[PDB]
Amino acid sequence: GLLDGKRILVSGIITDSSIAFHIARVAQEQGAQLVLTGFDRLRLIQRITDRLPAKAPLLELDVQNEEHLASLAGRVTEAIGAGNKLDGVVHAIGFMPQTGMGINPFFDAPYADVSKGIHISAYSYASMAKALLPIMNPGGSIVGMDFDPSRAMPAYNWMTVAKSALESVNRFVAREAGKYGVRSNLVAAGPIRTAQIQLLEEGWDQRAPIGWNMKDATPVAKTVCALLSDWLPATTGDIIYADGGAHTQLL
Amino acid sequence: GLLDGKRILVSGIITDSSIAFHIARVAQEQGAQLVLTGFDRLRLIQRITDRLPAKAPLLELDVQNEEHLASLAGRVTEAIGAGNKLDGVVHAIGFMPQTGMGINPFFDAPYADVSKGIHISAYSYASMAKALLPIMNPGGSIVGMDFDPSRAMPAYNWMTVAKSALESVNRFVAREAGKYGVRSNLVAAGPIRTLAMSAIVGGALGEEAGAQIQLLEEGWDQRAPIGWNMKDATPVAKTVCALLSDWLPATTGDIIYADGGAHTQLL
Amino acid sequence: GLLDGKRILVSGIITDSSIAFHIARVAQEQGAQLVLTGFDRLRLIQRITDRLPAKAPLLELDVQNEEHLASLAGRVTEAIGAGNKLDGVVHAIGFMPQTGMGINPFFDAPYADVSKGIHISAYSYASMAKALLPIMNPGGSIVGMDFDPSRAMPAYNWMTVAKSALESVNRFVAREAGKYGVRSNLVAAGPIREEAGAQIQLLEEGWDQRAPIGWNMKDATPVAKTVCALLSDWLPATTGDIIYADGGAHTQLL
Amino acid sequence: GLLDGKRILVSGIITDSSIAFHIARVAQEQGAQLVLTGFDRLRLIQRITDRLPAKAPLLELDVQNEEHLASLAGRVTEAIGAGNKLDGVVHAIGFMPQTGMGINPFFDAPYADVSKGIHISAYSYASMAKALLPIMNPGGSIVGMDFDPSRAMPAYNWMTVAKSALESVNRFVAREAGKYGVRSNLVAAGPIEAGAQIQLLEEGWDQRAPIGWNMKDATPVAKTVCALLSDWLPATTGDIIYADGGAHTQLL
Ligand SMILES: CC/C(C)=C1\OC(=O)[C@H](C)[C@H](O)[C@H](Cc2cccnc2)NC(=O)[C@@H](NC(=O)c2ncccc2O)[C@@H](C)OC1=O
Ligand SMILES: CC/C(C)=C1\OC(=O)[C@H](C)[C@H](O)[C@H](Cc2cccnc2)NC(=O)[C@@H](NC(=O)c2ncccc2O)[C@@H](C)OC1=O
Ligand SMILES: CC/C(C)=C1\OC(=O)[C@H](C)[C@H](O)[C@H](Cc2cccnc2)NC(=O)[C@@H](NC(=O)c2ncccc2O)[C@@H](C)OC1=O
Ligand SMILES: CC/C(C)=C1\OC(=O)[C@H](C)[C@H](O)[C@H](Cc2cccnc2)NC(=O)[C@@H](NC(=O)c2ncccc2O)[C@@H](C)OC1=O
């Protein structure tokens, strides 16, 4: 097993088609012991986490709640063991209200909404790292999810701003994580099926030399599992691109 | 002149040593008609803008105030003329509370403080563009101030995050500005010795912080092939005035680096 | 004048349509004293340089010839004056044989041809800087021409590789140029005017769509003006960098 | 095994301390069947490759020789089997004469020498891909070695130019490799008046890297190459994976 005898925290599992669900599914197949995180509808989330190959304890974590943080170390240790520590952390949380992304114009999004998105998508990565680093083993790995924000695109708008902030946050999380001997990295994925949206998706498969399947979330789930393993021990504060190679191609 | 017969809005002038003051000073020397922006101390700021080569009207703007942004364009047109429009916009506003940058650890900054910084440093650029684009001429230019956030560095911490957000905002401001035929660009400057920067060197933030900022400034002059003067704010001012002119008409959503070439050098 | 009382060396002025010809035209309008260089057909090049607003001395410069590069500076000083020096240098010589770019597959280009392309497009920038830096004034400027090579595209093939090399060369030229107080920068332009015919069309159409301020493939004056801005004293803190005159297309996905 | 039942071509093995040597060693430990490449001094390479955990056939490949590149595809097939194909390709070839890198000034390197370096370090990657792609399986991987050329540094001079060219070549190799369903990627490694600048670079690298950097250890970069040769990075192409301890993402 690629992740044999590793304790990994996986956050933001809501559906069975999610990359977050597949990361957990692939990790369990590779011999990893998981601890899962639920945002709000925990009863709804428990029905989905039961489709997973092995049993994993579900913990309540509202990334915006301060009390949920700090208690997000004690609650983890009680689930795994008194002397046992975490070997991996998967941050699969990303949100932006519709005012900030979609049909709504860039200028028409109010700050309160874009602030909510930066908190949940970018700040929360530093928050999760602050709470989980004291209970992490040397050689550990924190993985976040990104969508290449280096260039502006239609509809994505303020979520591109939240992603740019995440990239900067990850570089600083790596500095704090390095003193624990833990790696911090981001996984930039291509479009995942969760008029303009069709144009962006079609463009990706054309640009990607090996092509891109918007319906398949296992190639990105495997990329996260490669970063959670000891096969990338010299990679930190970096972005690993699982987009079929589209970002390196103009046409 | 380089900016002859151009109407430019210059924001965030608080001192006489500021890059924002030196933009306005160089612009007036190049034949530009200015409109200046104030935060809270209106009488105190107007008394700092009297040191400028030519006369320029002052206007109240609190980027956090929605009324101040909605009253804009109208208050600008009344200052310049009924049929006259703006040719340039200078966004020289950047803030982050000390919890987010300095000696305070990255993890110890609360969200409310870092949210205040992103609002004032990154979001405000889109807000100023939203309010001023309808009263801007085709071939116009919106200029913002940046500090290279592509790599993490000590003390900067969350201001680096706010700067990364500004870079992304600038790319989207360019899309909206393009519809008016207006350019939107950022100027990435090297370290500038402000009043706060003179204090953190003097030991106001401690011996640990006083070494970090020194190590950064010394390293910048070494990396820059043409060198870098932390005390001189005119080479960055001139770079902004090149972007406000018609000599860079095919540059949009981009970052122009006035750091002595340090960002392209490892050692 | 933006370039008033400045002595600038301009290279690669073969045709009247060239950005190199426009750079010289705009520079002369801004009060600059030029020194021009030709590749081989100096008789035909002199009939082209006669269409420039002001008079400028012609010089023979085969950038592949070592004797021609060693002969530079002396030949330049004799044209301008014994005590006078150069304030600007515009490198506008980019080449790649058709085996390296176009319809011909990437793998089918022989090394001898791509080597010729790297020599003329990338290495020559360092060579021109080596020869002209001792006769350049502090606050001077060396400007090169680029086309964004950060992402692979059809037809450009090995010329994209030669451009990537030029970007790296520019960063090292800046180190040597800094010692003289001279700046070194590149200008990345947008596209300038059946299978190949469709590819280039798809690229040009896409560029005007991506560019928020739009892009005119027929107009070479916005890129010429960008070079002139870099030749002036209005960008004195910019070195080893790439200034993008592409309408903002490189910062836009769609 | 991470590379179980995979046939991988490993080029440029000259010493028992090389990353190329450690890539081959780690791959054999992960269950991979190797085919090795030797430049000229075959008696020296055979001695070094004997120290490897398992047996692997040695093939002669002067990457500058056209006949060697044209006959390579068949010579690999004869070593593995008449019906078998390659699953991985490791390009561990990088050279630049001392005129192009070291104490010698940037301007003083003649073109003939820098041309030799671009041929061996950047062009050869496209040449090796041209020769080996027809005998490669879908889901395959071509891996090259890089040293971050995005910023200029002392001494590395013209080799930084050859590396920038490799990065551009890699993006185009990905286009050709994609047609075969093969991935093409580069691994940017950290360091593995002369001494006064190399020391200042190595010391600075361990300081910048948040997890630190060991200039004496070549196994973390060898493991990174083996991760790219596996099926755990199937959506990565024309990209650069950085095994430098995270130094490239840090200013100080
Ligand atoms: C076209 C504008 C909209 C309305 C969205 O954007 C997309 O669908 C884009 C084109 C992409 O398909 C991305 C692909 C993706 C998926 C997961 C993580 N990073 C990127 N989706 C999200 O960012 C989506 N991200 C996540 O839900 C997310 N999930 C796990 C971890 C981090 C996340 O940002 C979401 C915010 O975006 C959208 O639904
Ligand atoms: C980590 C050390 C501290 C304590 C600071 O950061 C600095 O002093 C950095 C190293 C630089 O000196 C920069 C220089 C600079 C100044 C204005 C625009 N771009 C760059 N300062 C600011 O960005 C400073 N901001 C501005 O003054 C600013 N002014 C006009 C427009 C945008 C700005 O961010 C501010 C963040 O600097 C600091 O207080
Ligand atoms: C792939 C299609 C072909 C067949 C060519 O490429 C183009 O037309 C590309 C897509 C662009 O239109 C660029 C636009 C350009 C032109 C001059 C300087 N920077 C950018 N052309 C060259 O690079 C062209 N270069 C120059 O003329 C050039 N001129 C002065 C200095 C350096 C140069 O590369 C040349 C390589 O372009 C082509 O022949
Ligand atoms: C200090 C200045 C000199 C004189 C050299 O540069 C170094 O030793 C630098 C600082 C690094 O140690 C790098 C690290 C490295 C090692 C292998 C592949 N990419 C990067 N070595 C080379 O590039 C070295 N290249 C390789 O060993 C190499 N090996 C396999 C595949 C590609 C390569 O370039 C070589 C060019 O470096 C040097 O001889």
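Heads up, chain D uses Swiss-Prot numbers, so what you see runs 3-194, 210-269.
Cβ atoms here come from the backbone N, Cα and C positions, even for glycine.
Some features that Swiss-Prot has for this protein:
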- D:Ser20, D:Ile21, D:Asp64, D:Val65, D:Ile95, D:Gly96, D:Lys165, D:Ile194: NAD(+) binding site (BINDING)
- D:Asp148 to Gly: Confers pyridomycin resistance. Has no impact on the susceptibility to isoniazid and moxifloxacin. 14-fold decrease in NADH affinity, while no effect on catalytic activity (MUTAGEN)
- D:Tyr158 to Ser: No effect on catalytic activity (MUTAGEN)
- D:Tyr158 to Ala: 1500-fold decrease in catalytic activity while no effect on lipid substrate affinity (MUTAGEN)
- D:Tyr158 to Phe: 24-fold decrease in catalytic activity while no effect on lipid substrate affinity (MUTAGEN)
- D:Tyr158: substrate binding site (BINDING)
- D:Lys165 to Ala or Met: Loss of enzyme's ability to bind NADH (MUTAGEN)
- D:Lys165 to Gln or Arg: No effect on the enzyme's catalytic ability or on its ability to bind NADH (MUTAGEN)
- D:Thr266 to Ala: No effect on catalytic activity. Loss of phosphorylation. Does not alter growth of M.tuberculosis (MUTAGEN)
Along a straight line, what is the whole-number distance in angstrom from the CA of D:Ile194 to the CA of D:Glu210 around the 15 missing residues?
20
Per residue, counting other C-beta atoms within 10 angstroms of the C-beta, which of the recorded positions D:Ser20, D:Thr266 reaches the highest number?
D:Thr266
Of all the recorded positions given, D:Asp64, D:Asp148, which has the fewest Cβ neighbours within 10 Å once its own Cβ is left out?
D:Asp64
Can you tell me how far the Cα of D:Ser20 (NAD(+) binding site) sits from the Cα of D:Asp148 (mutagenesis position), in Å?
14
Which Cβ among the binding-site residues (D:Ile21, D:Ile95, D:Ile194) has the fewest C-beta neighbours inside 10 Å?
D:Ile194
Need this for a regression test: mutagenesis positions D:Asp148, D:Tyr158, D:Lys165, D:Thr266, filtered to those with Cα within 10 Å of D:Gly96 (NAD(+) binding site). What's left?
D:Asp148, D:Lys165
In terms of DSSP three-state secondary structure, what is the assignment for D:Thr266 (mutagenesis position)?
helix
Write down the Cα-Cα distance for D:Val65 (NAD(+) binding site) and D:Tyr158 (mutagenesis position), rounded and given in Å.
23
Between the Cα atoms of D:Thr266 (mutagenesis position) and D:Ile194 (NAD(+) binding site), what distance do you get, rounded to the nearest Å?
19
Given the recorded positions D:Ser20, D:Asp64, D:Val65, D:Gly96, D:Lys165, D:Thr266, return the subset with CB under 6 A from an atom of ligand 4, ordered by sequence, or none if empty.
D:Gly96
So, in DSSP terms, is D:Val65 (NAD(+) binding site) helix, strand, or coil?
coil
What is the interatomic distance between the Cα atoms of D:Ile194 (NAD(+) binding site) and D:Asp148 (mutagenesis position), given in whole Å?
12
When you look at D:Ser20, D:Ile21, D:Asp64, D:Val65, D:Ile95, D:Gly96, D:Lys165, D:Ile194, which the record names as binding NAD(+), what is the longest CA to CA distance in angstrom?
24
Proximity to chain A among recorded positions D:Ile21, D:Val65, D:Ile95, D:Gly96, D:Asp148, D:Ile194, where any Cβ pair is under 8 Å:
none
Of all the binding-site residues given, namely D:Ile21, D:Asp64, D:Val65, D:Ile95, which is spatially nearest to D:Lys165 (mutagenesis position) at the Cα level?
D:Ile95
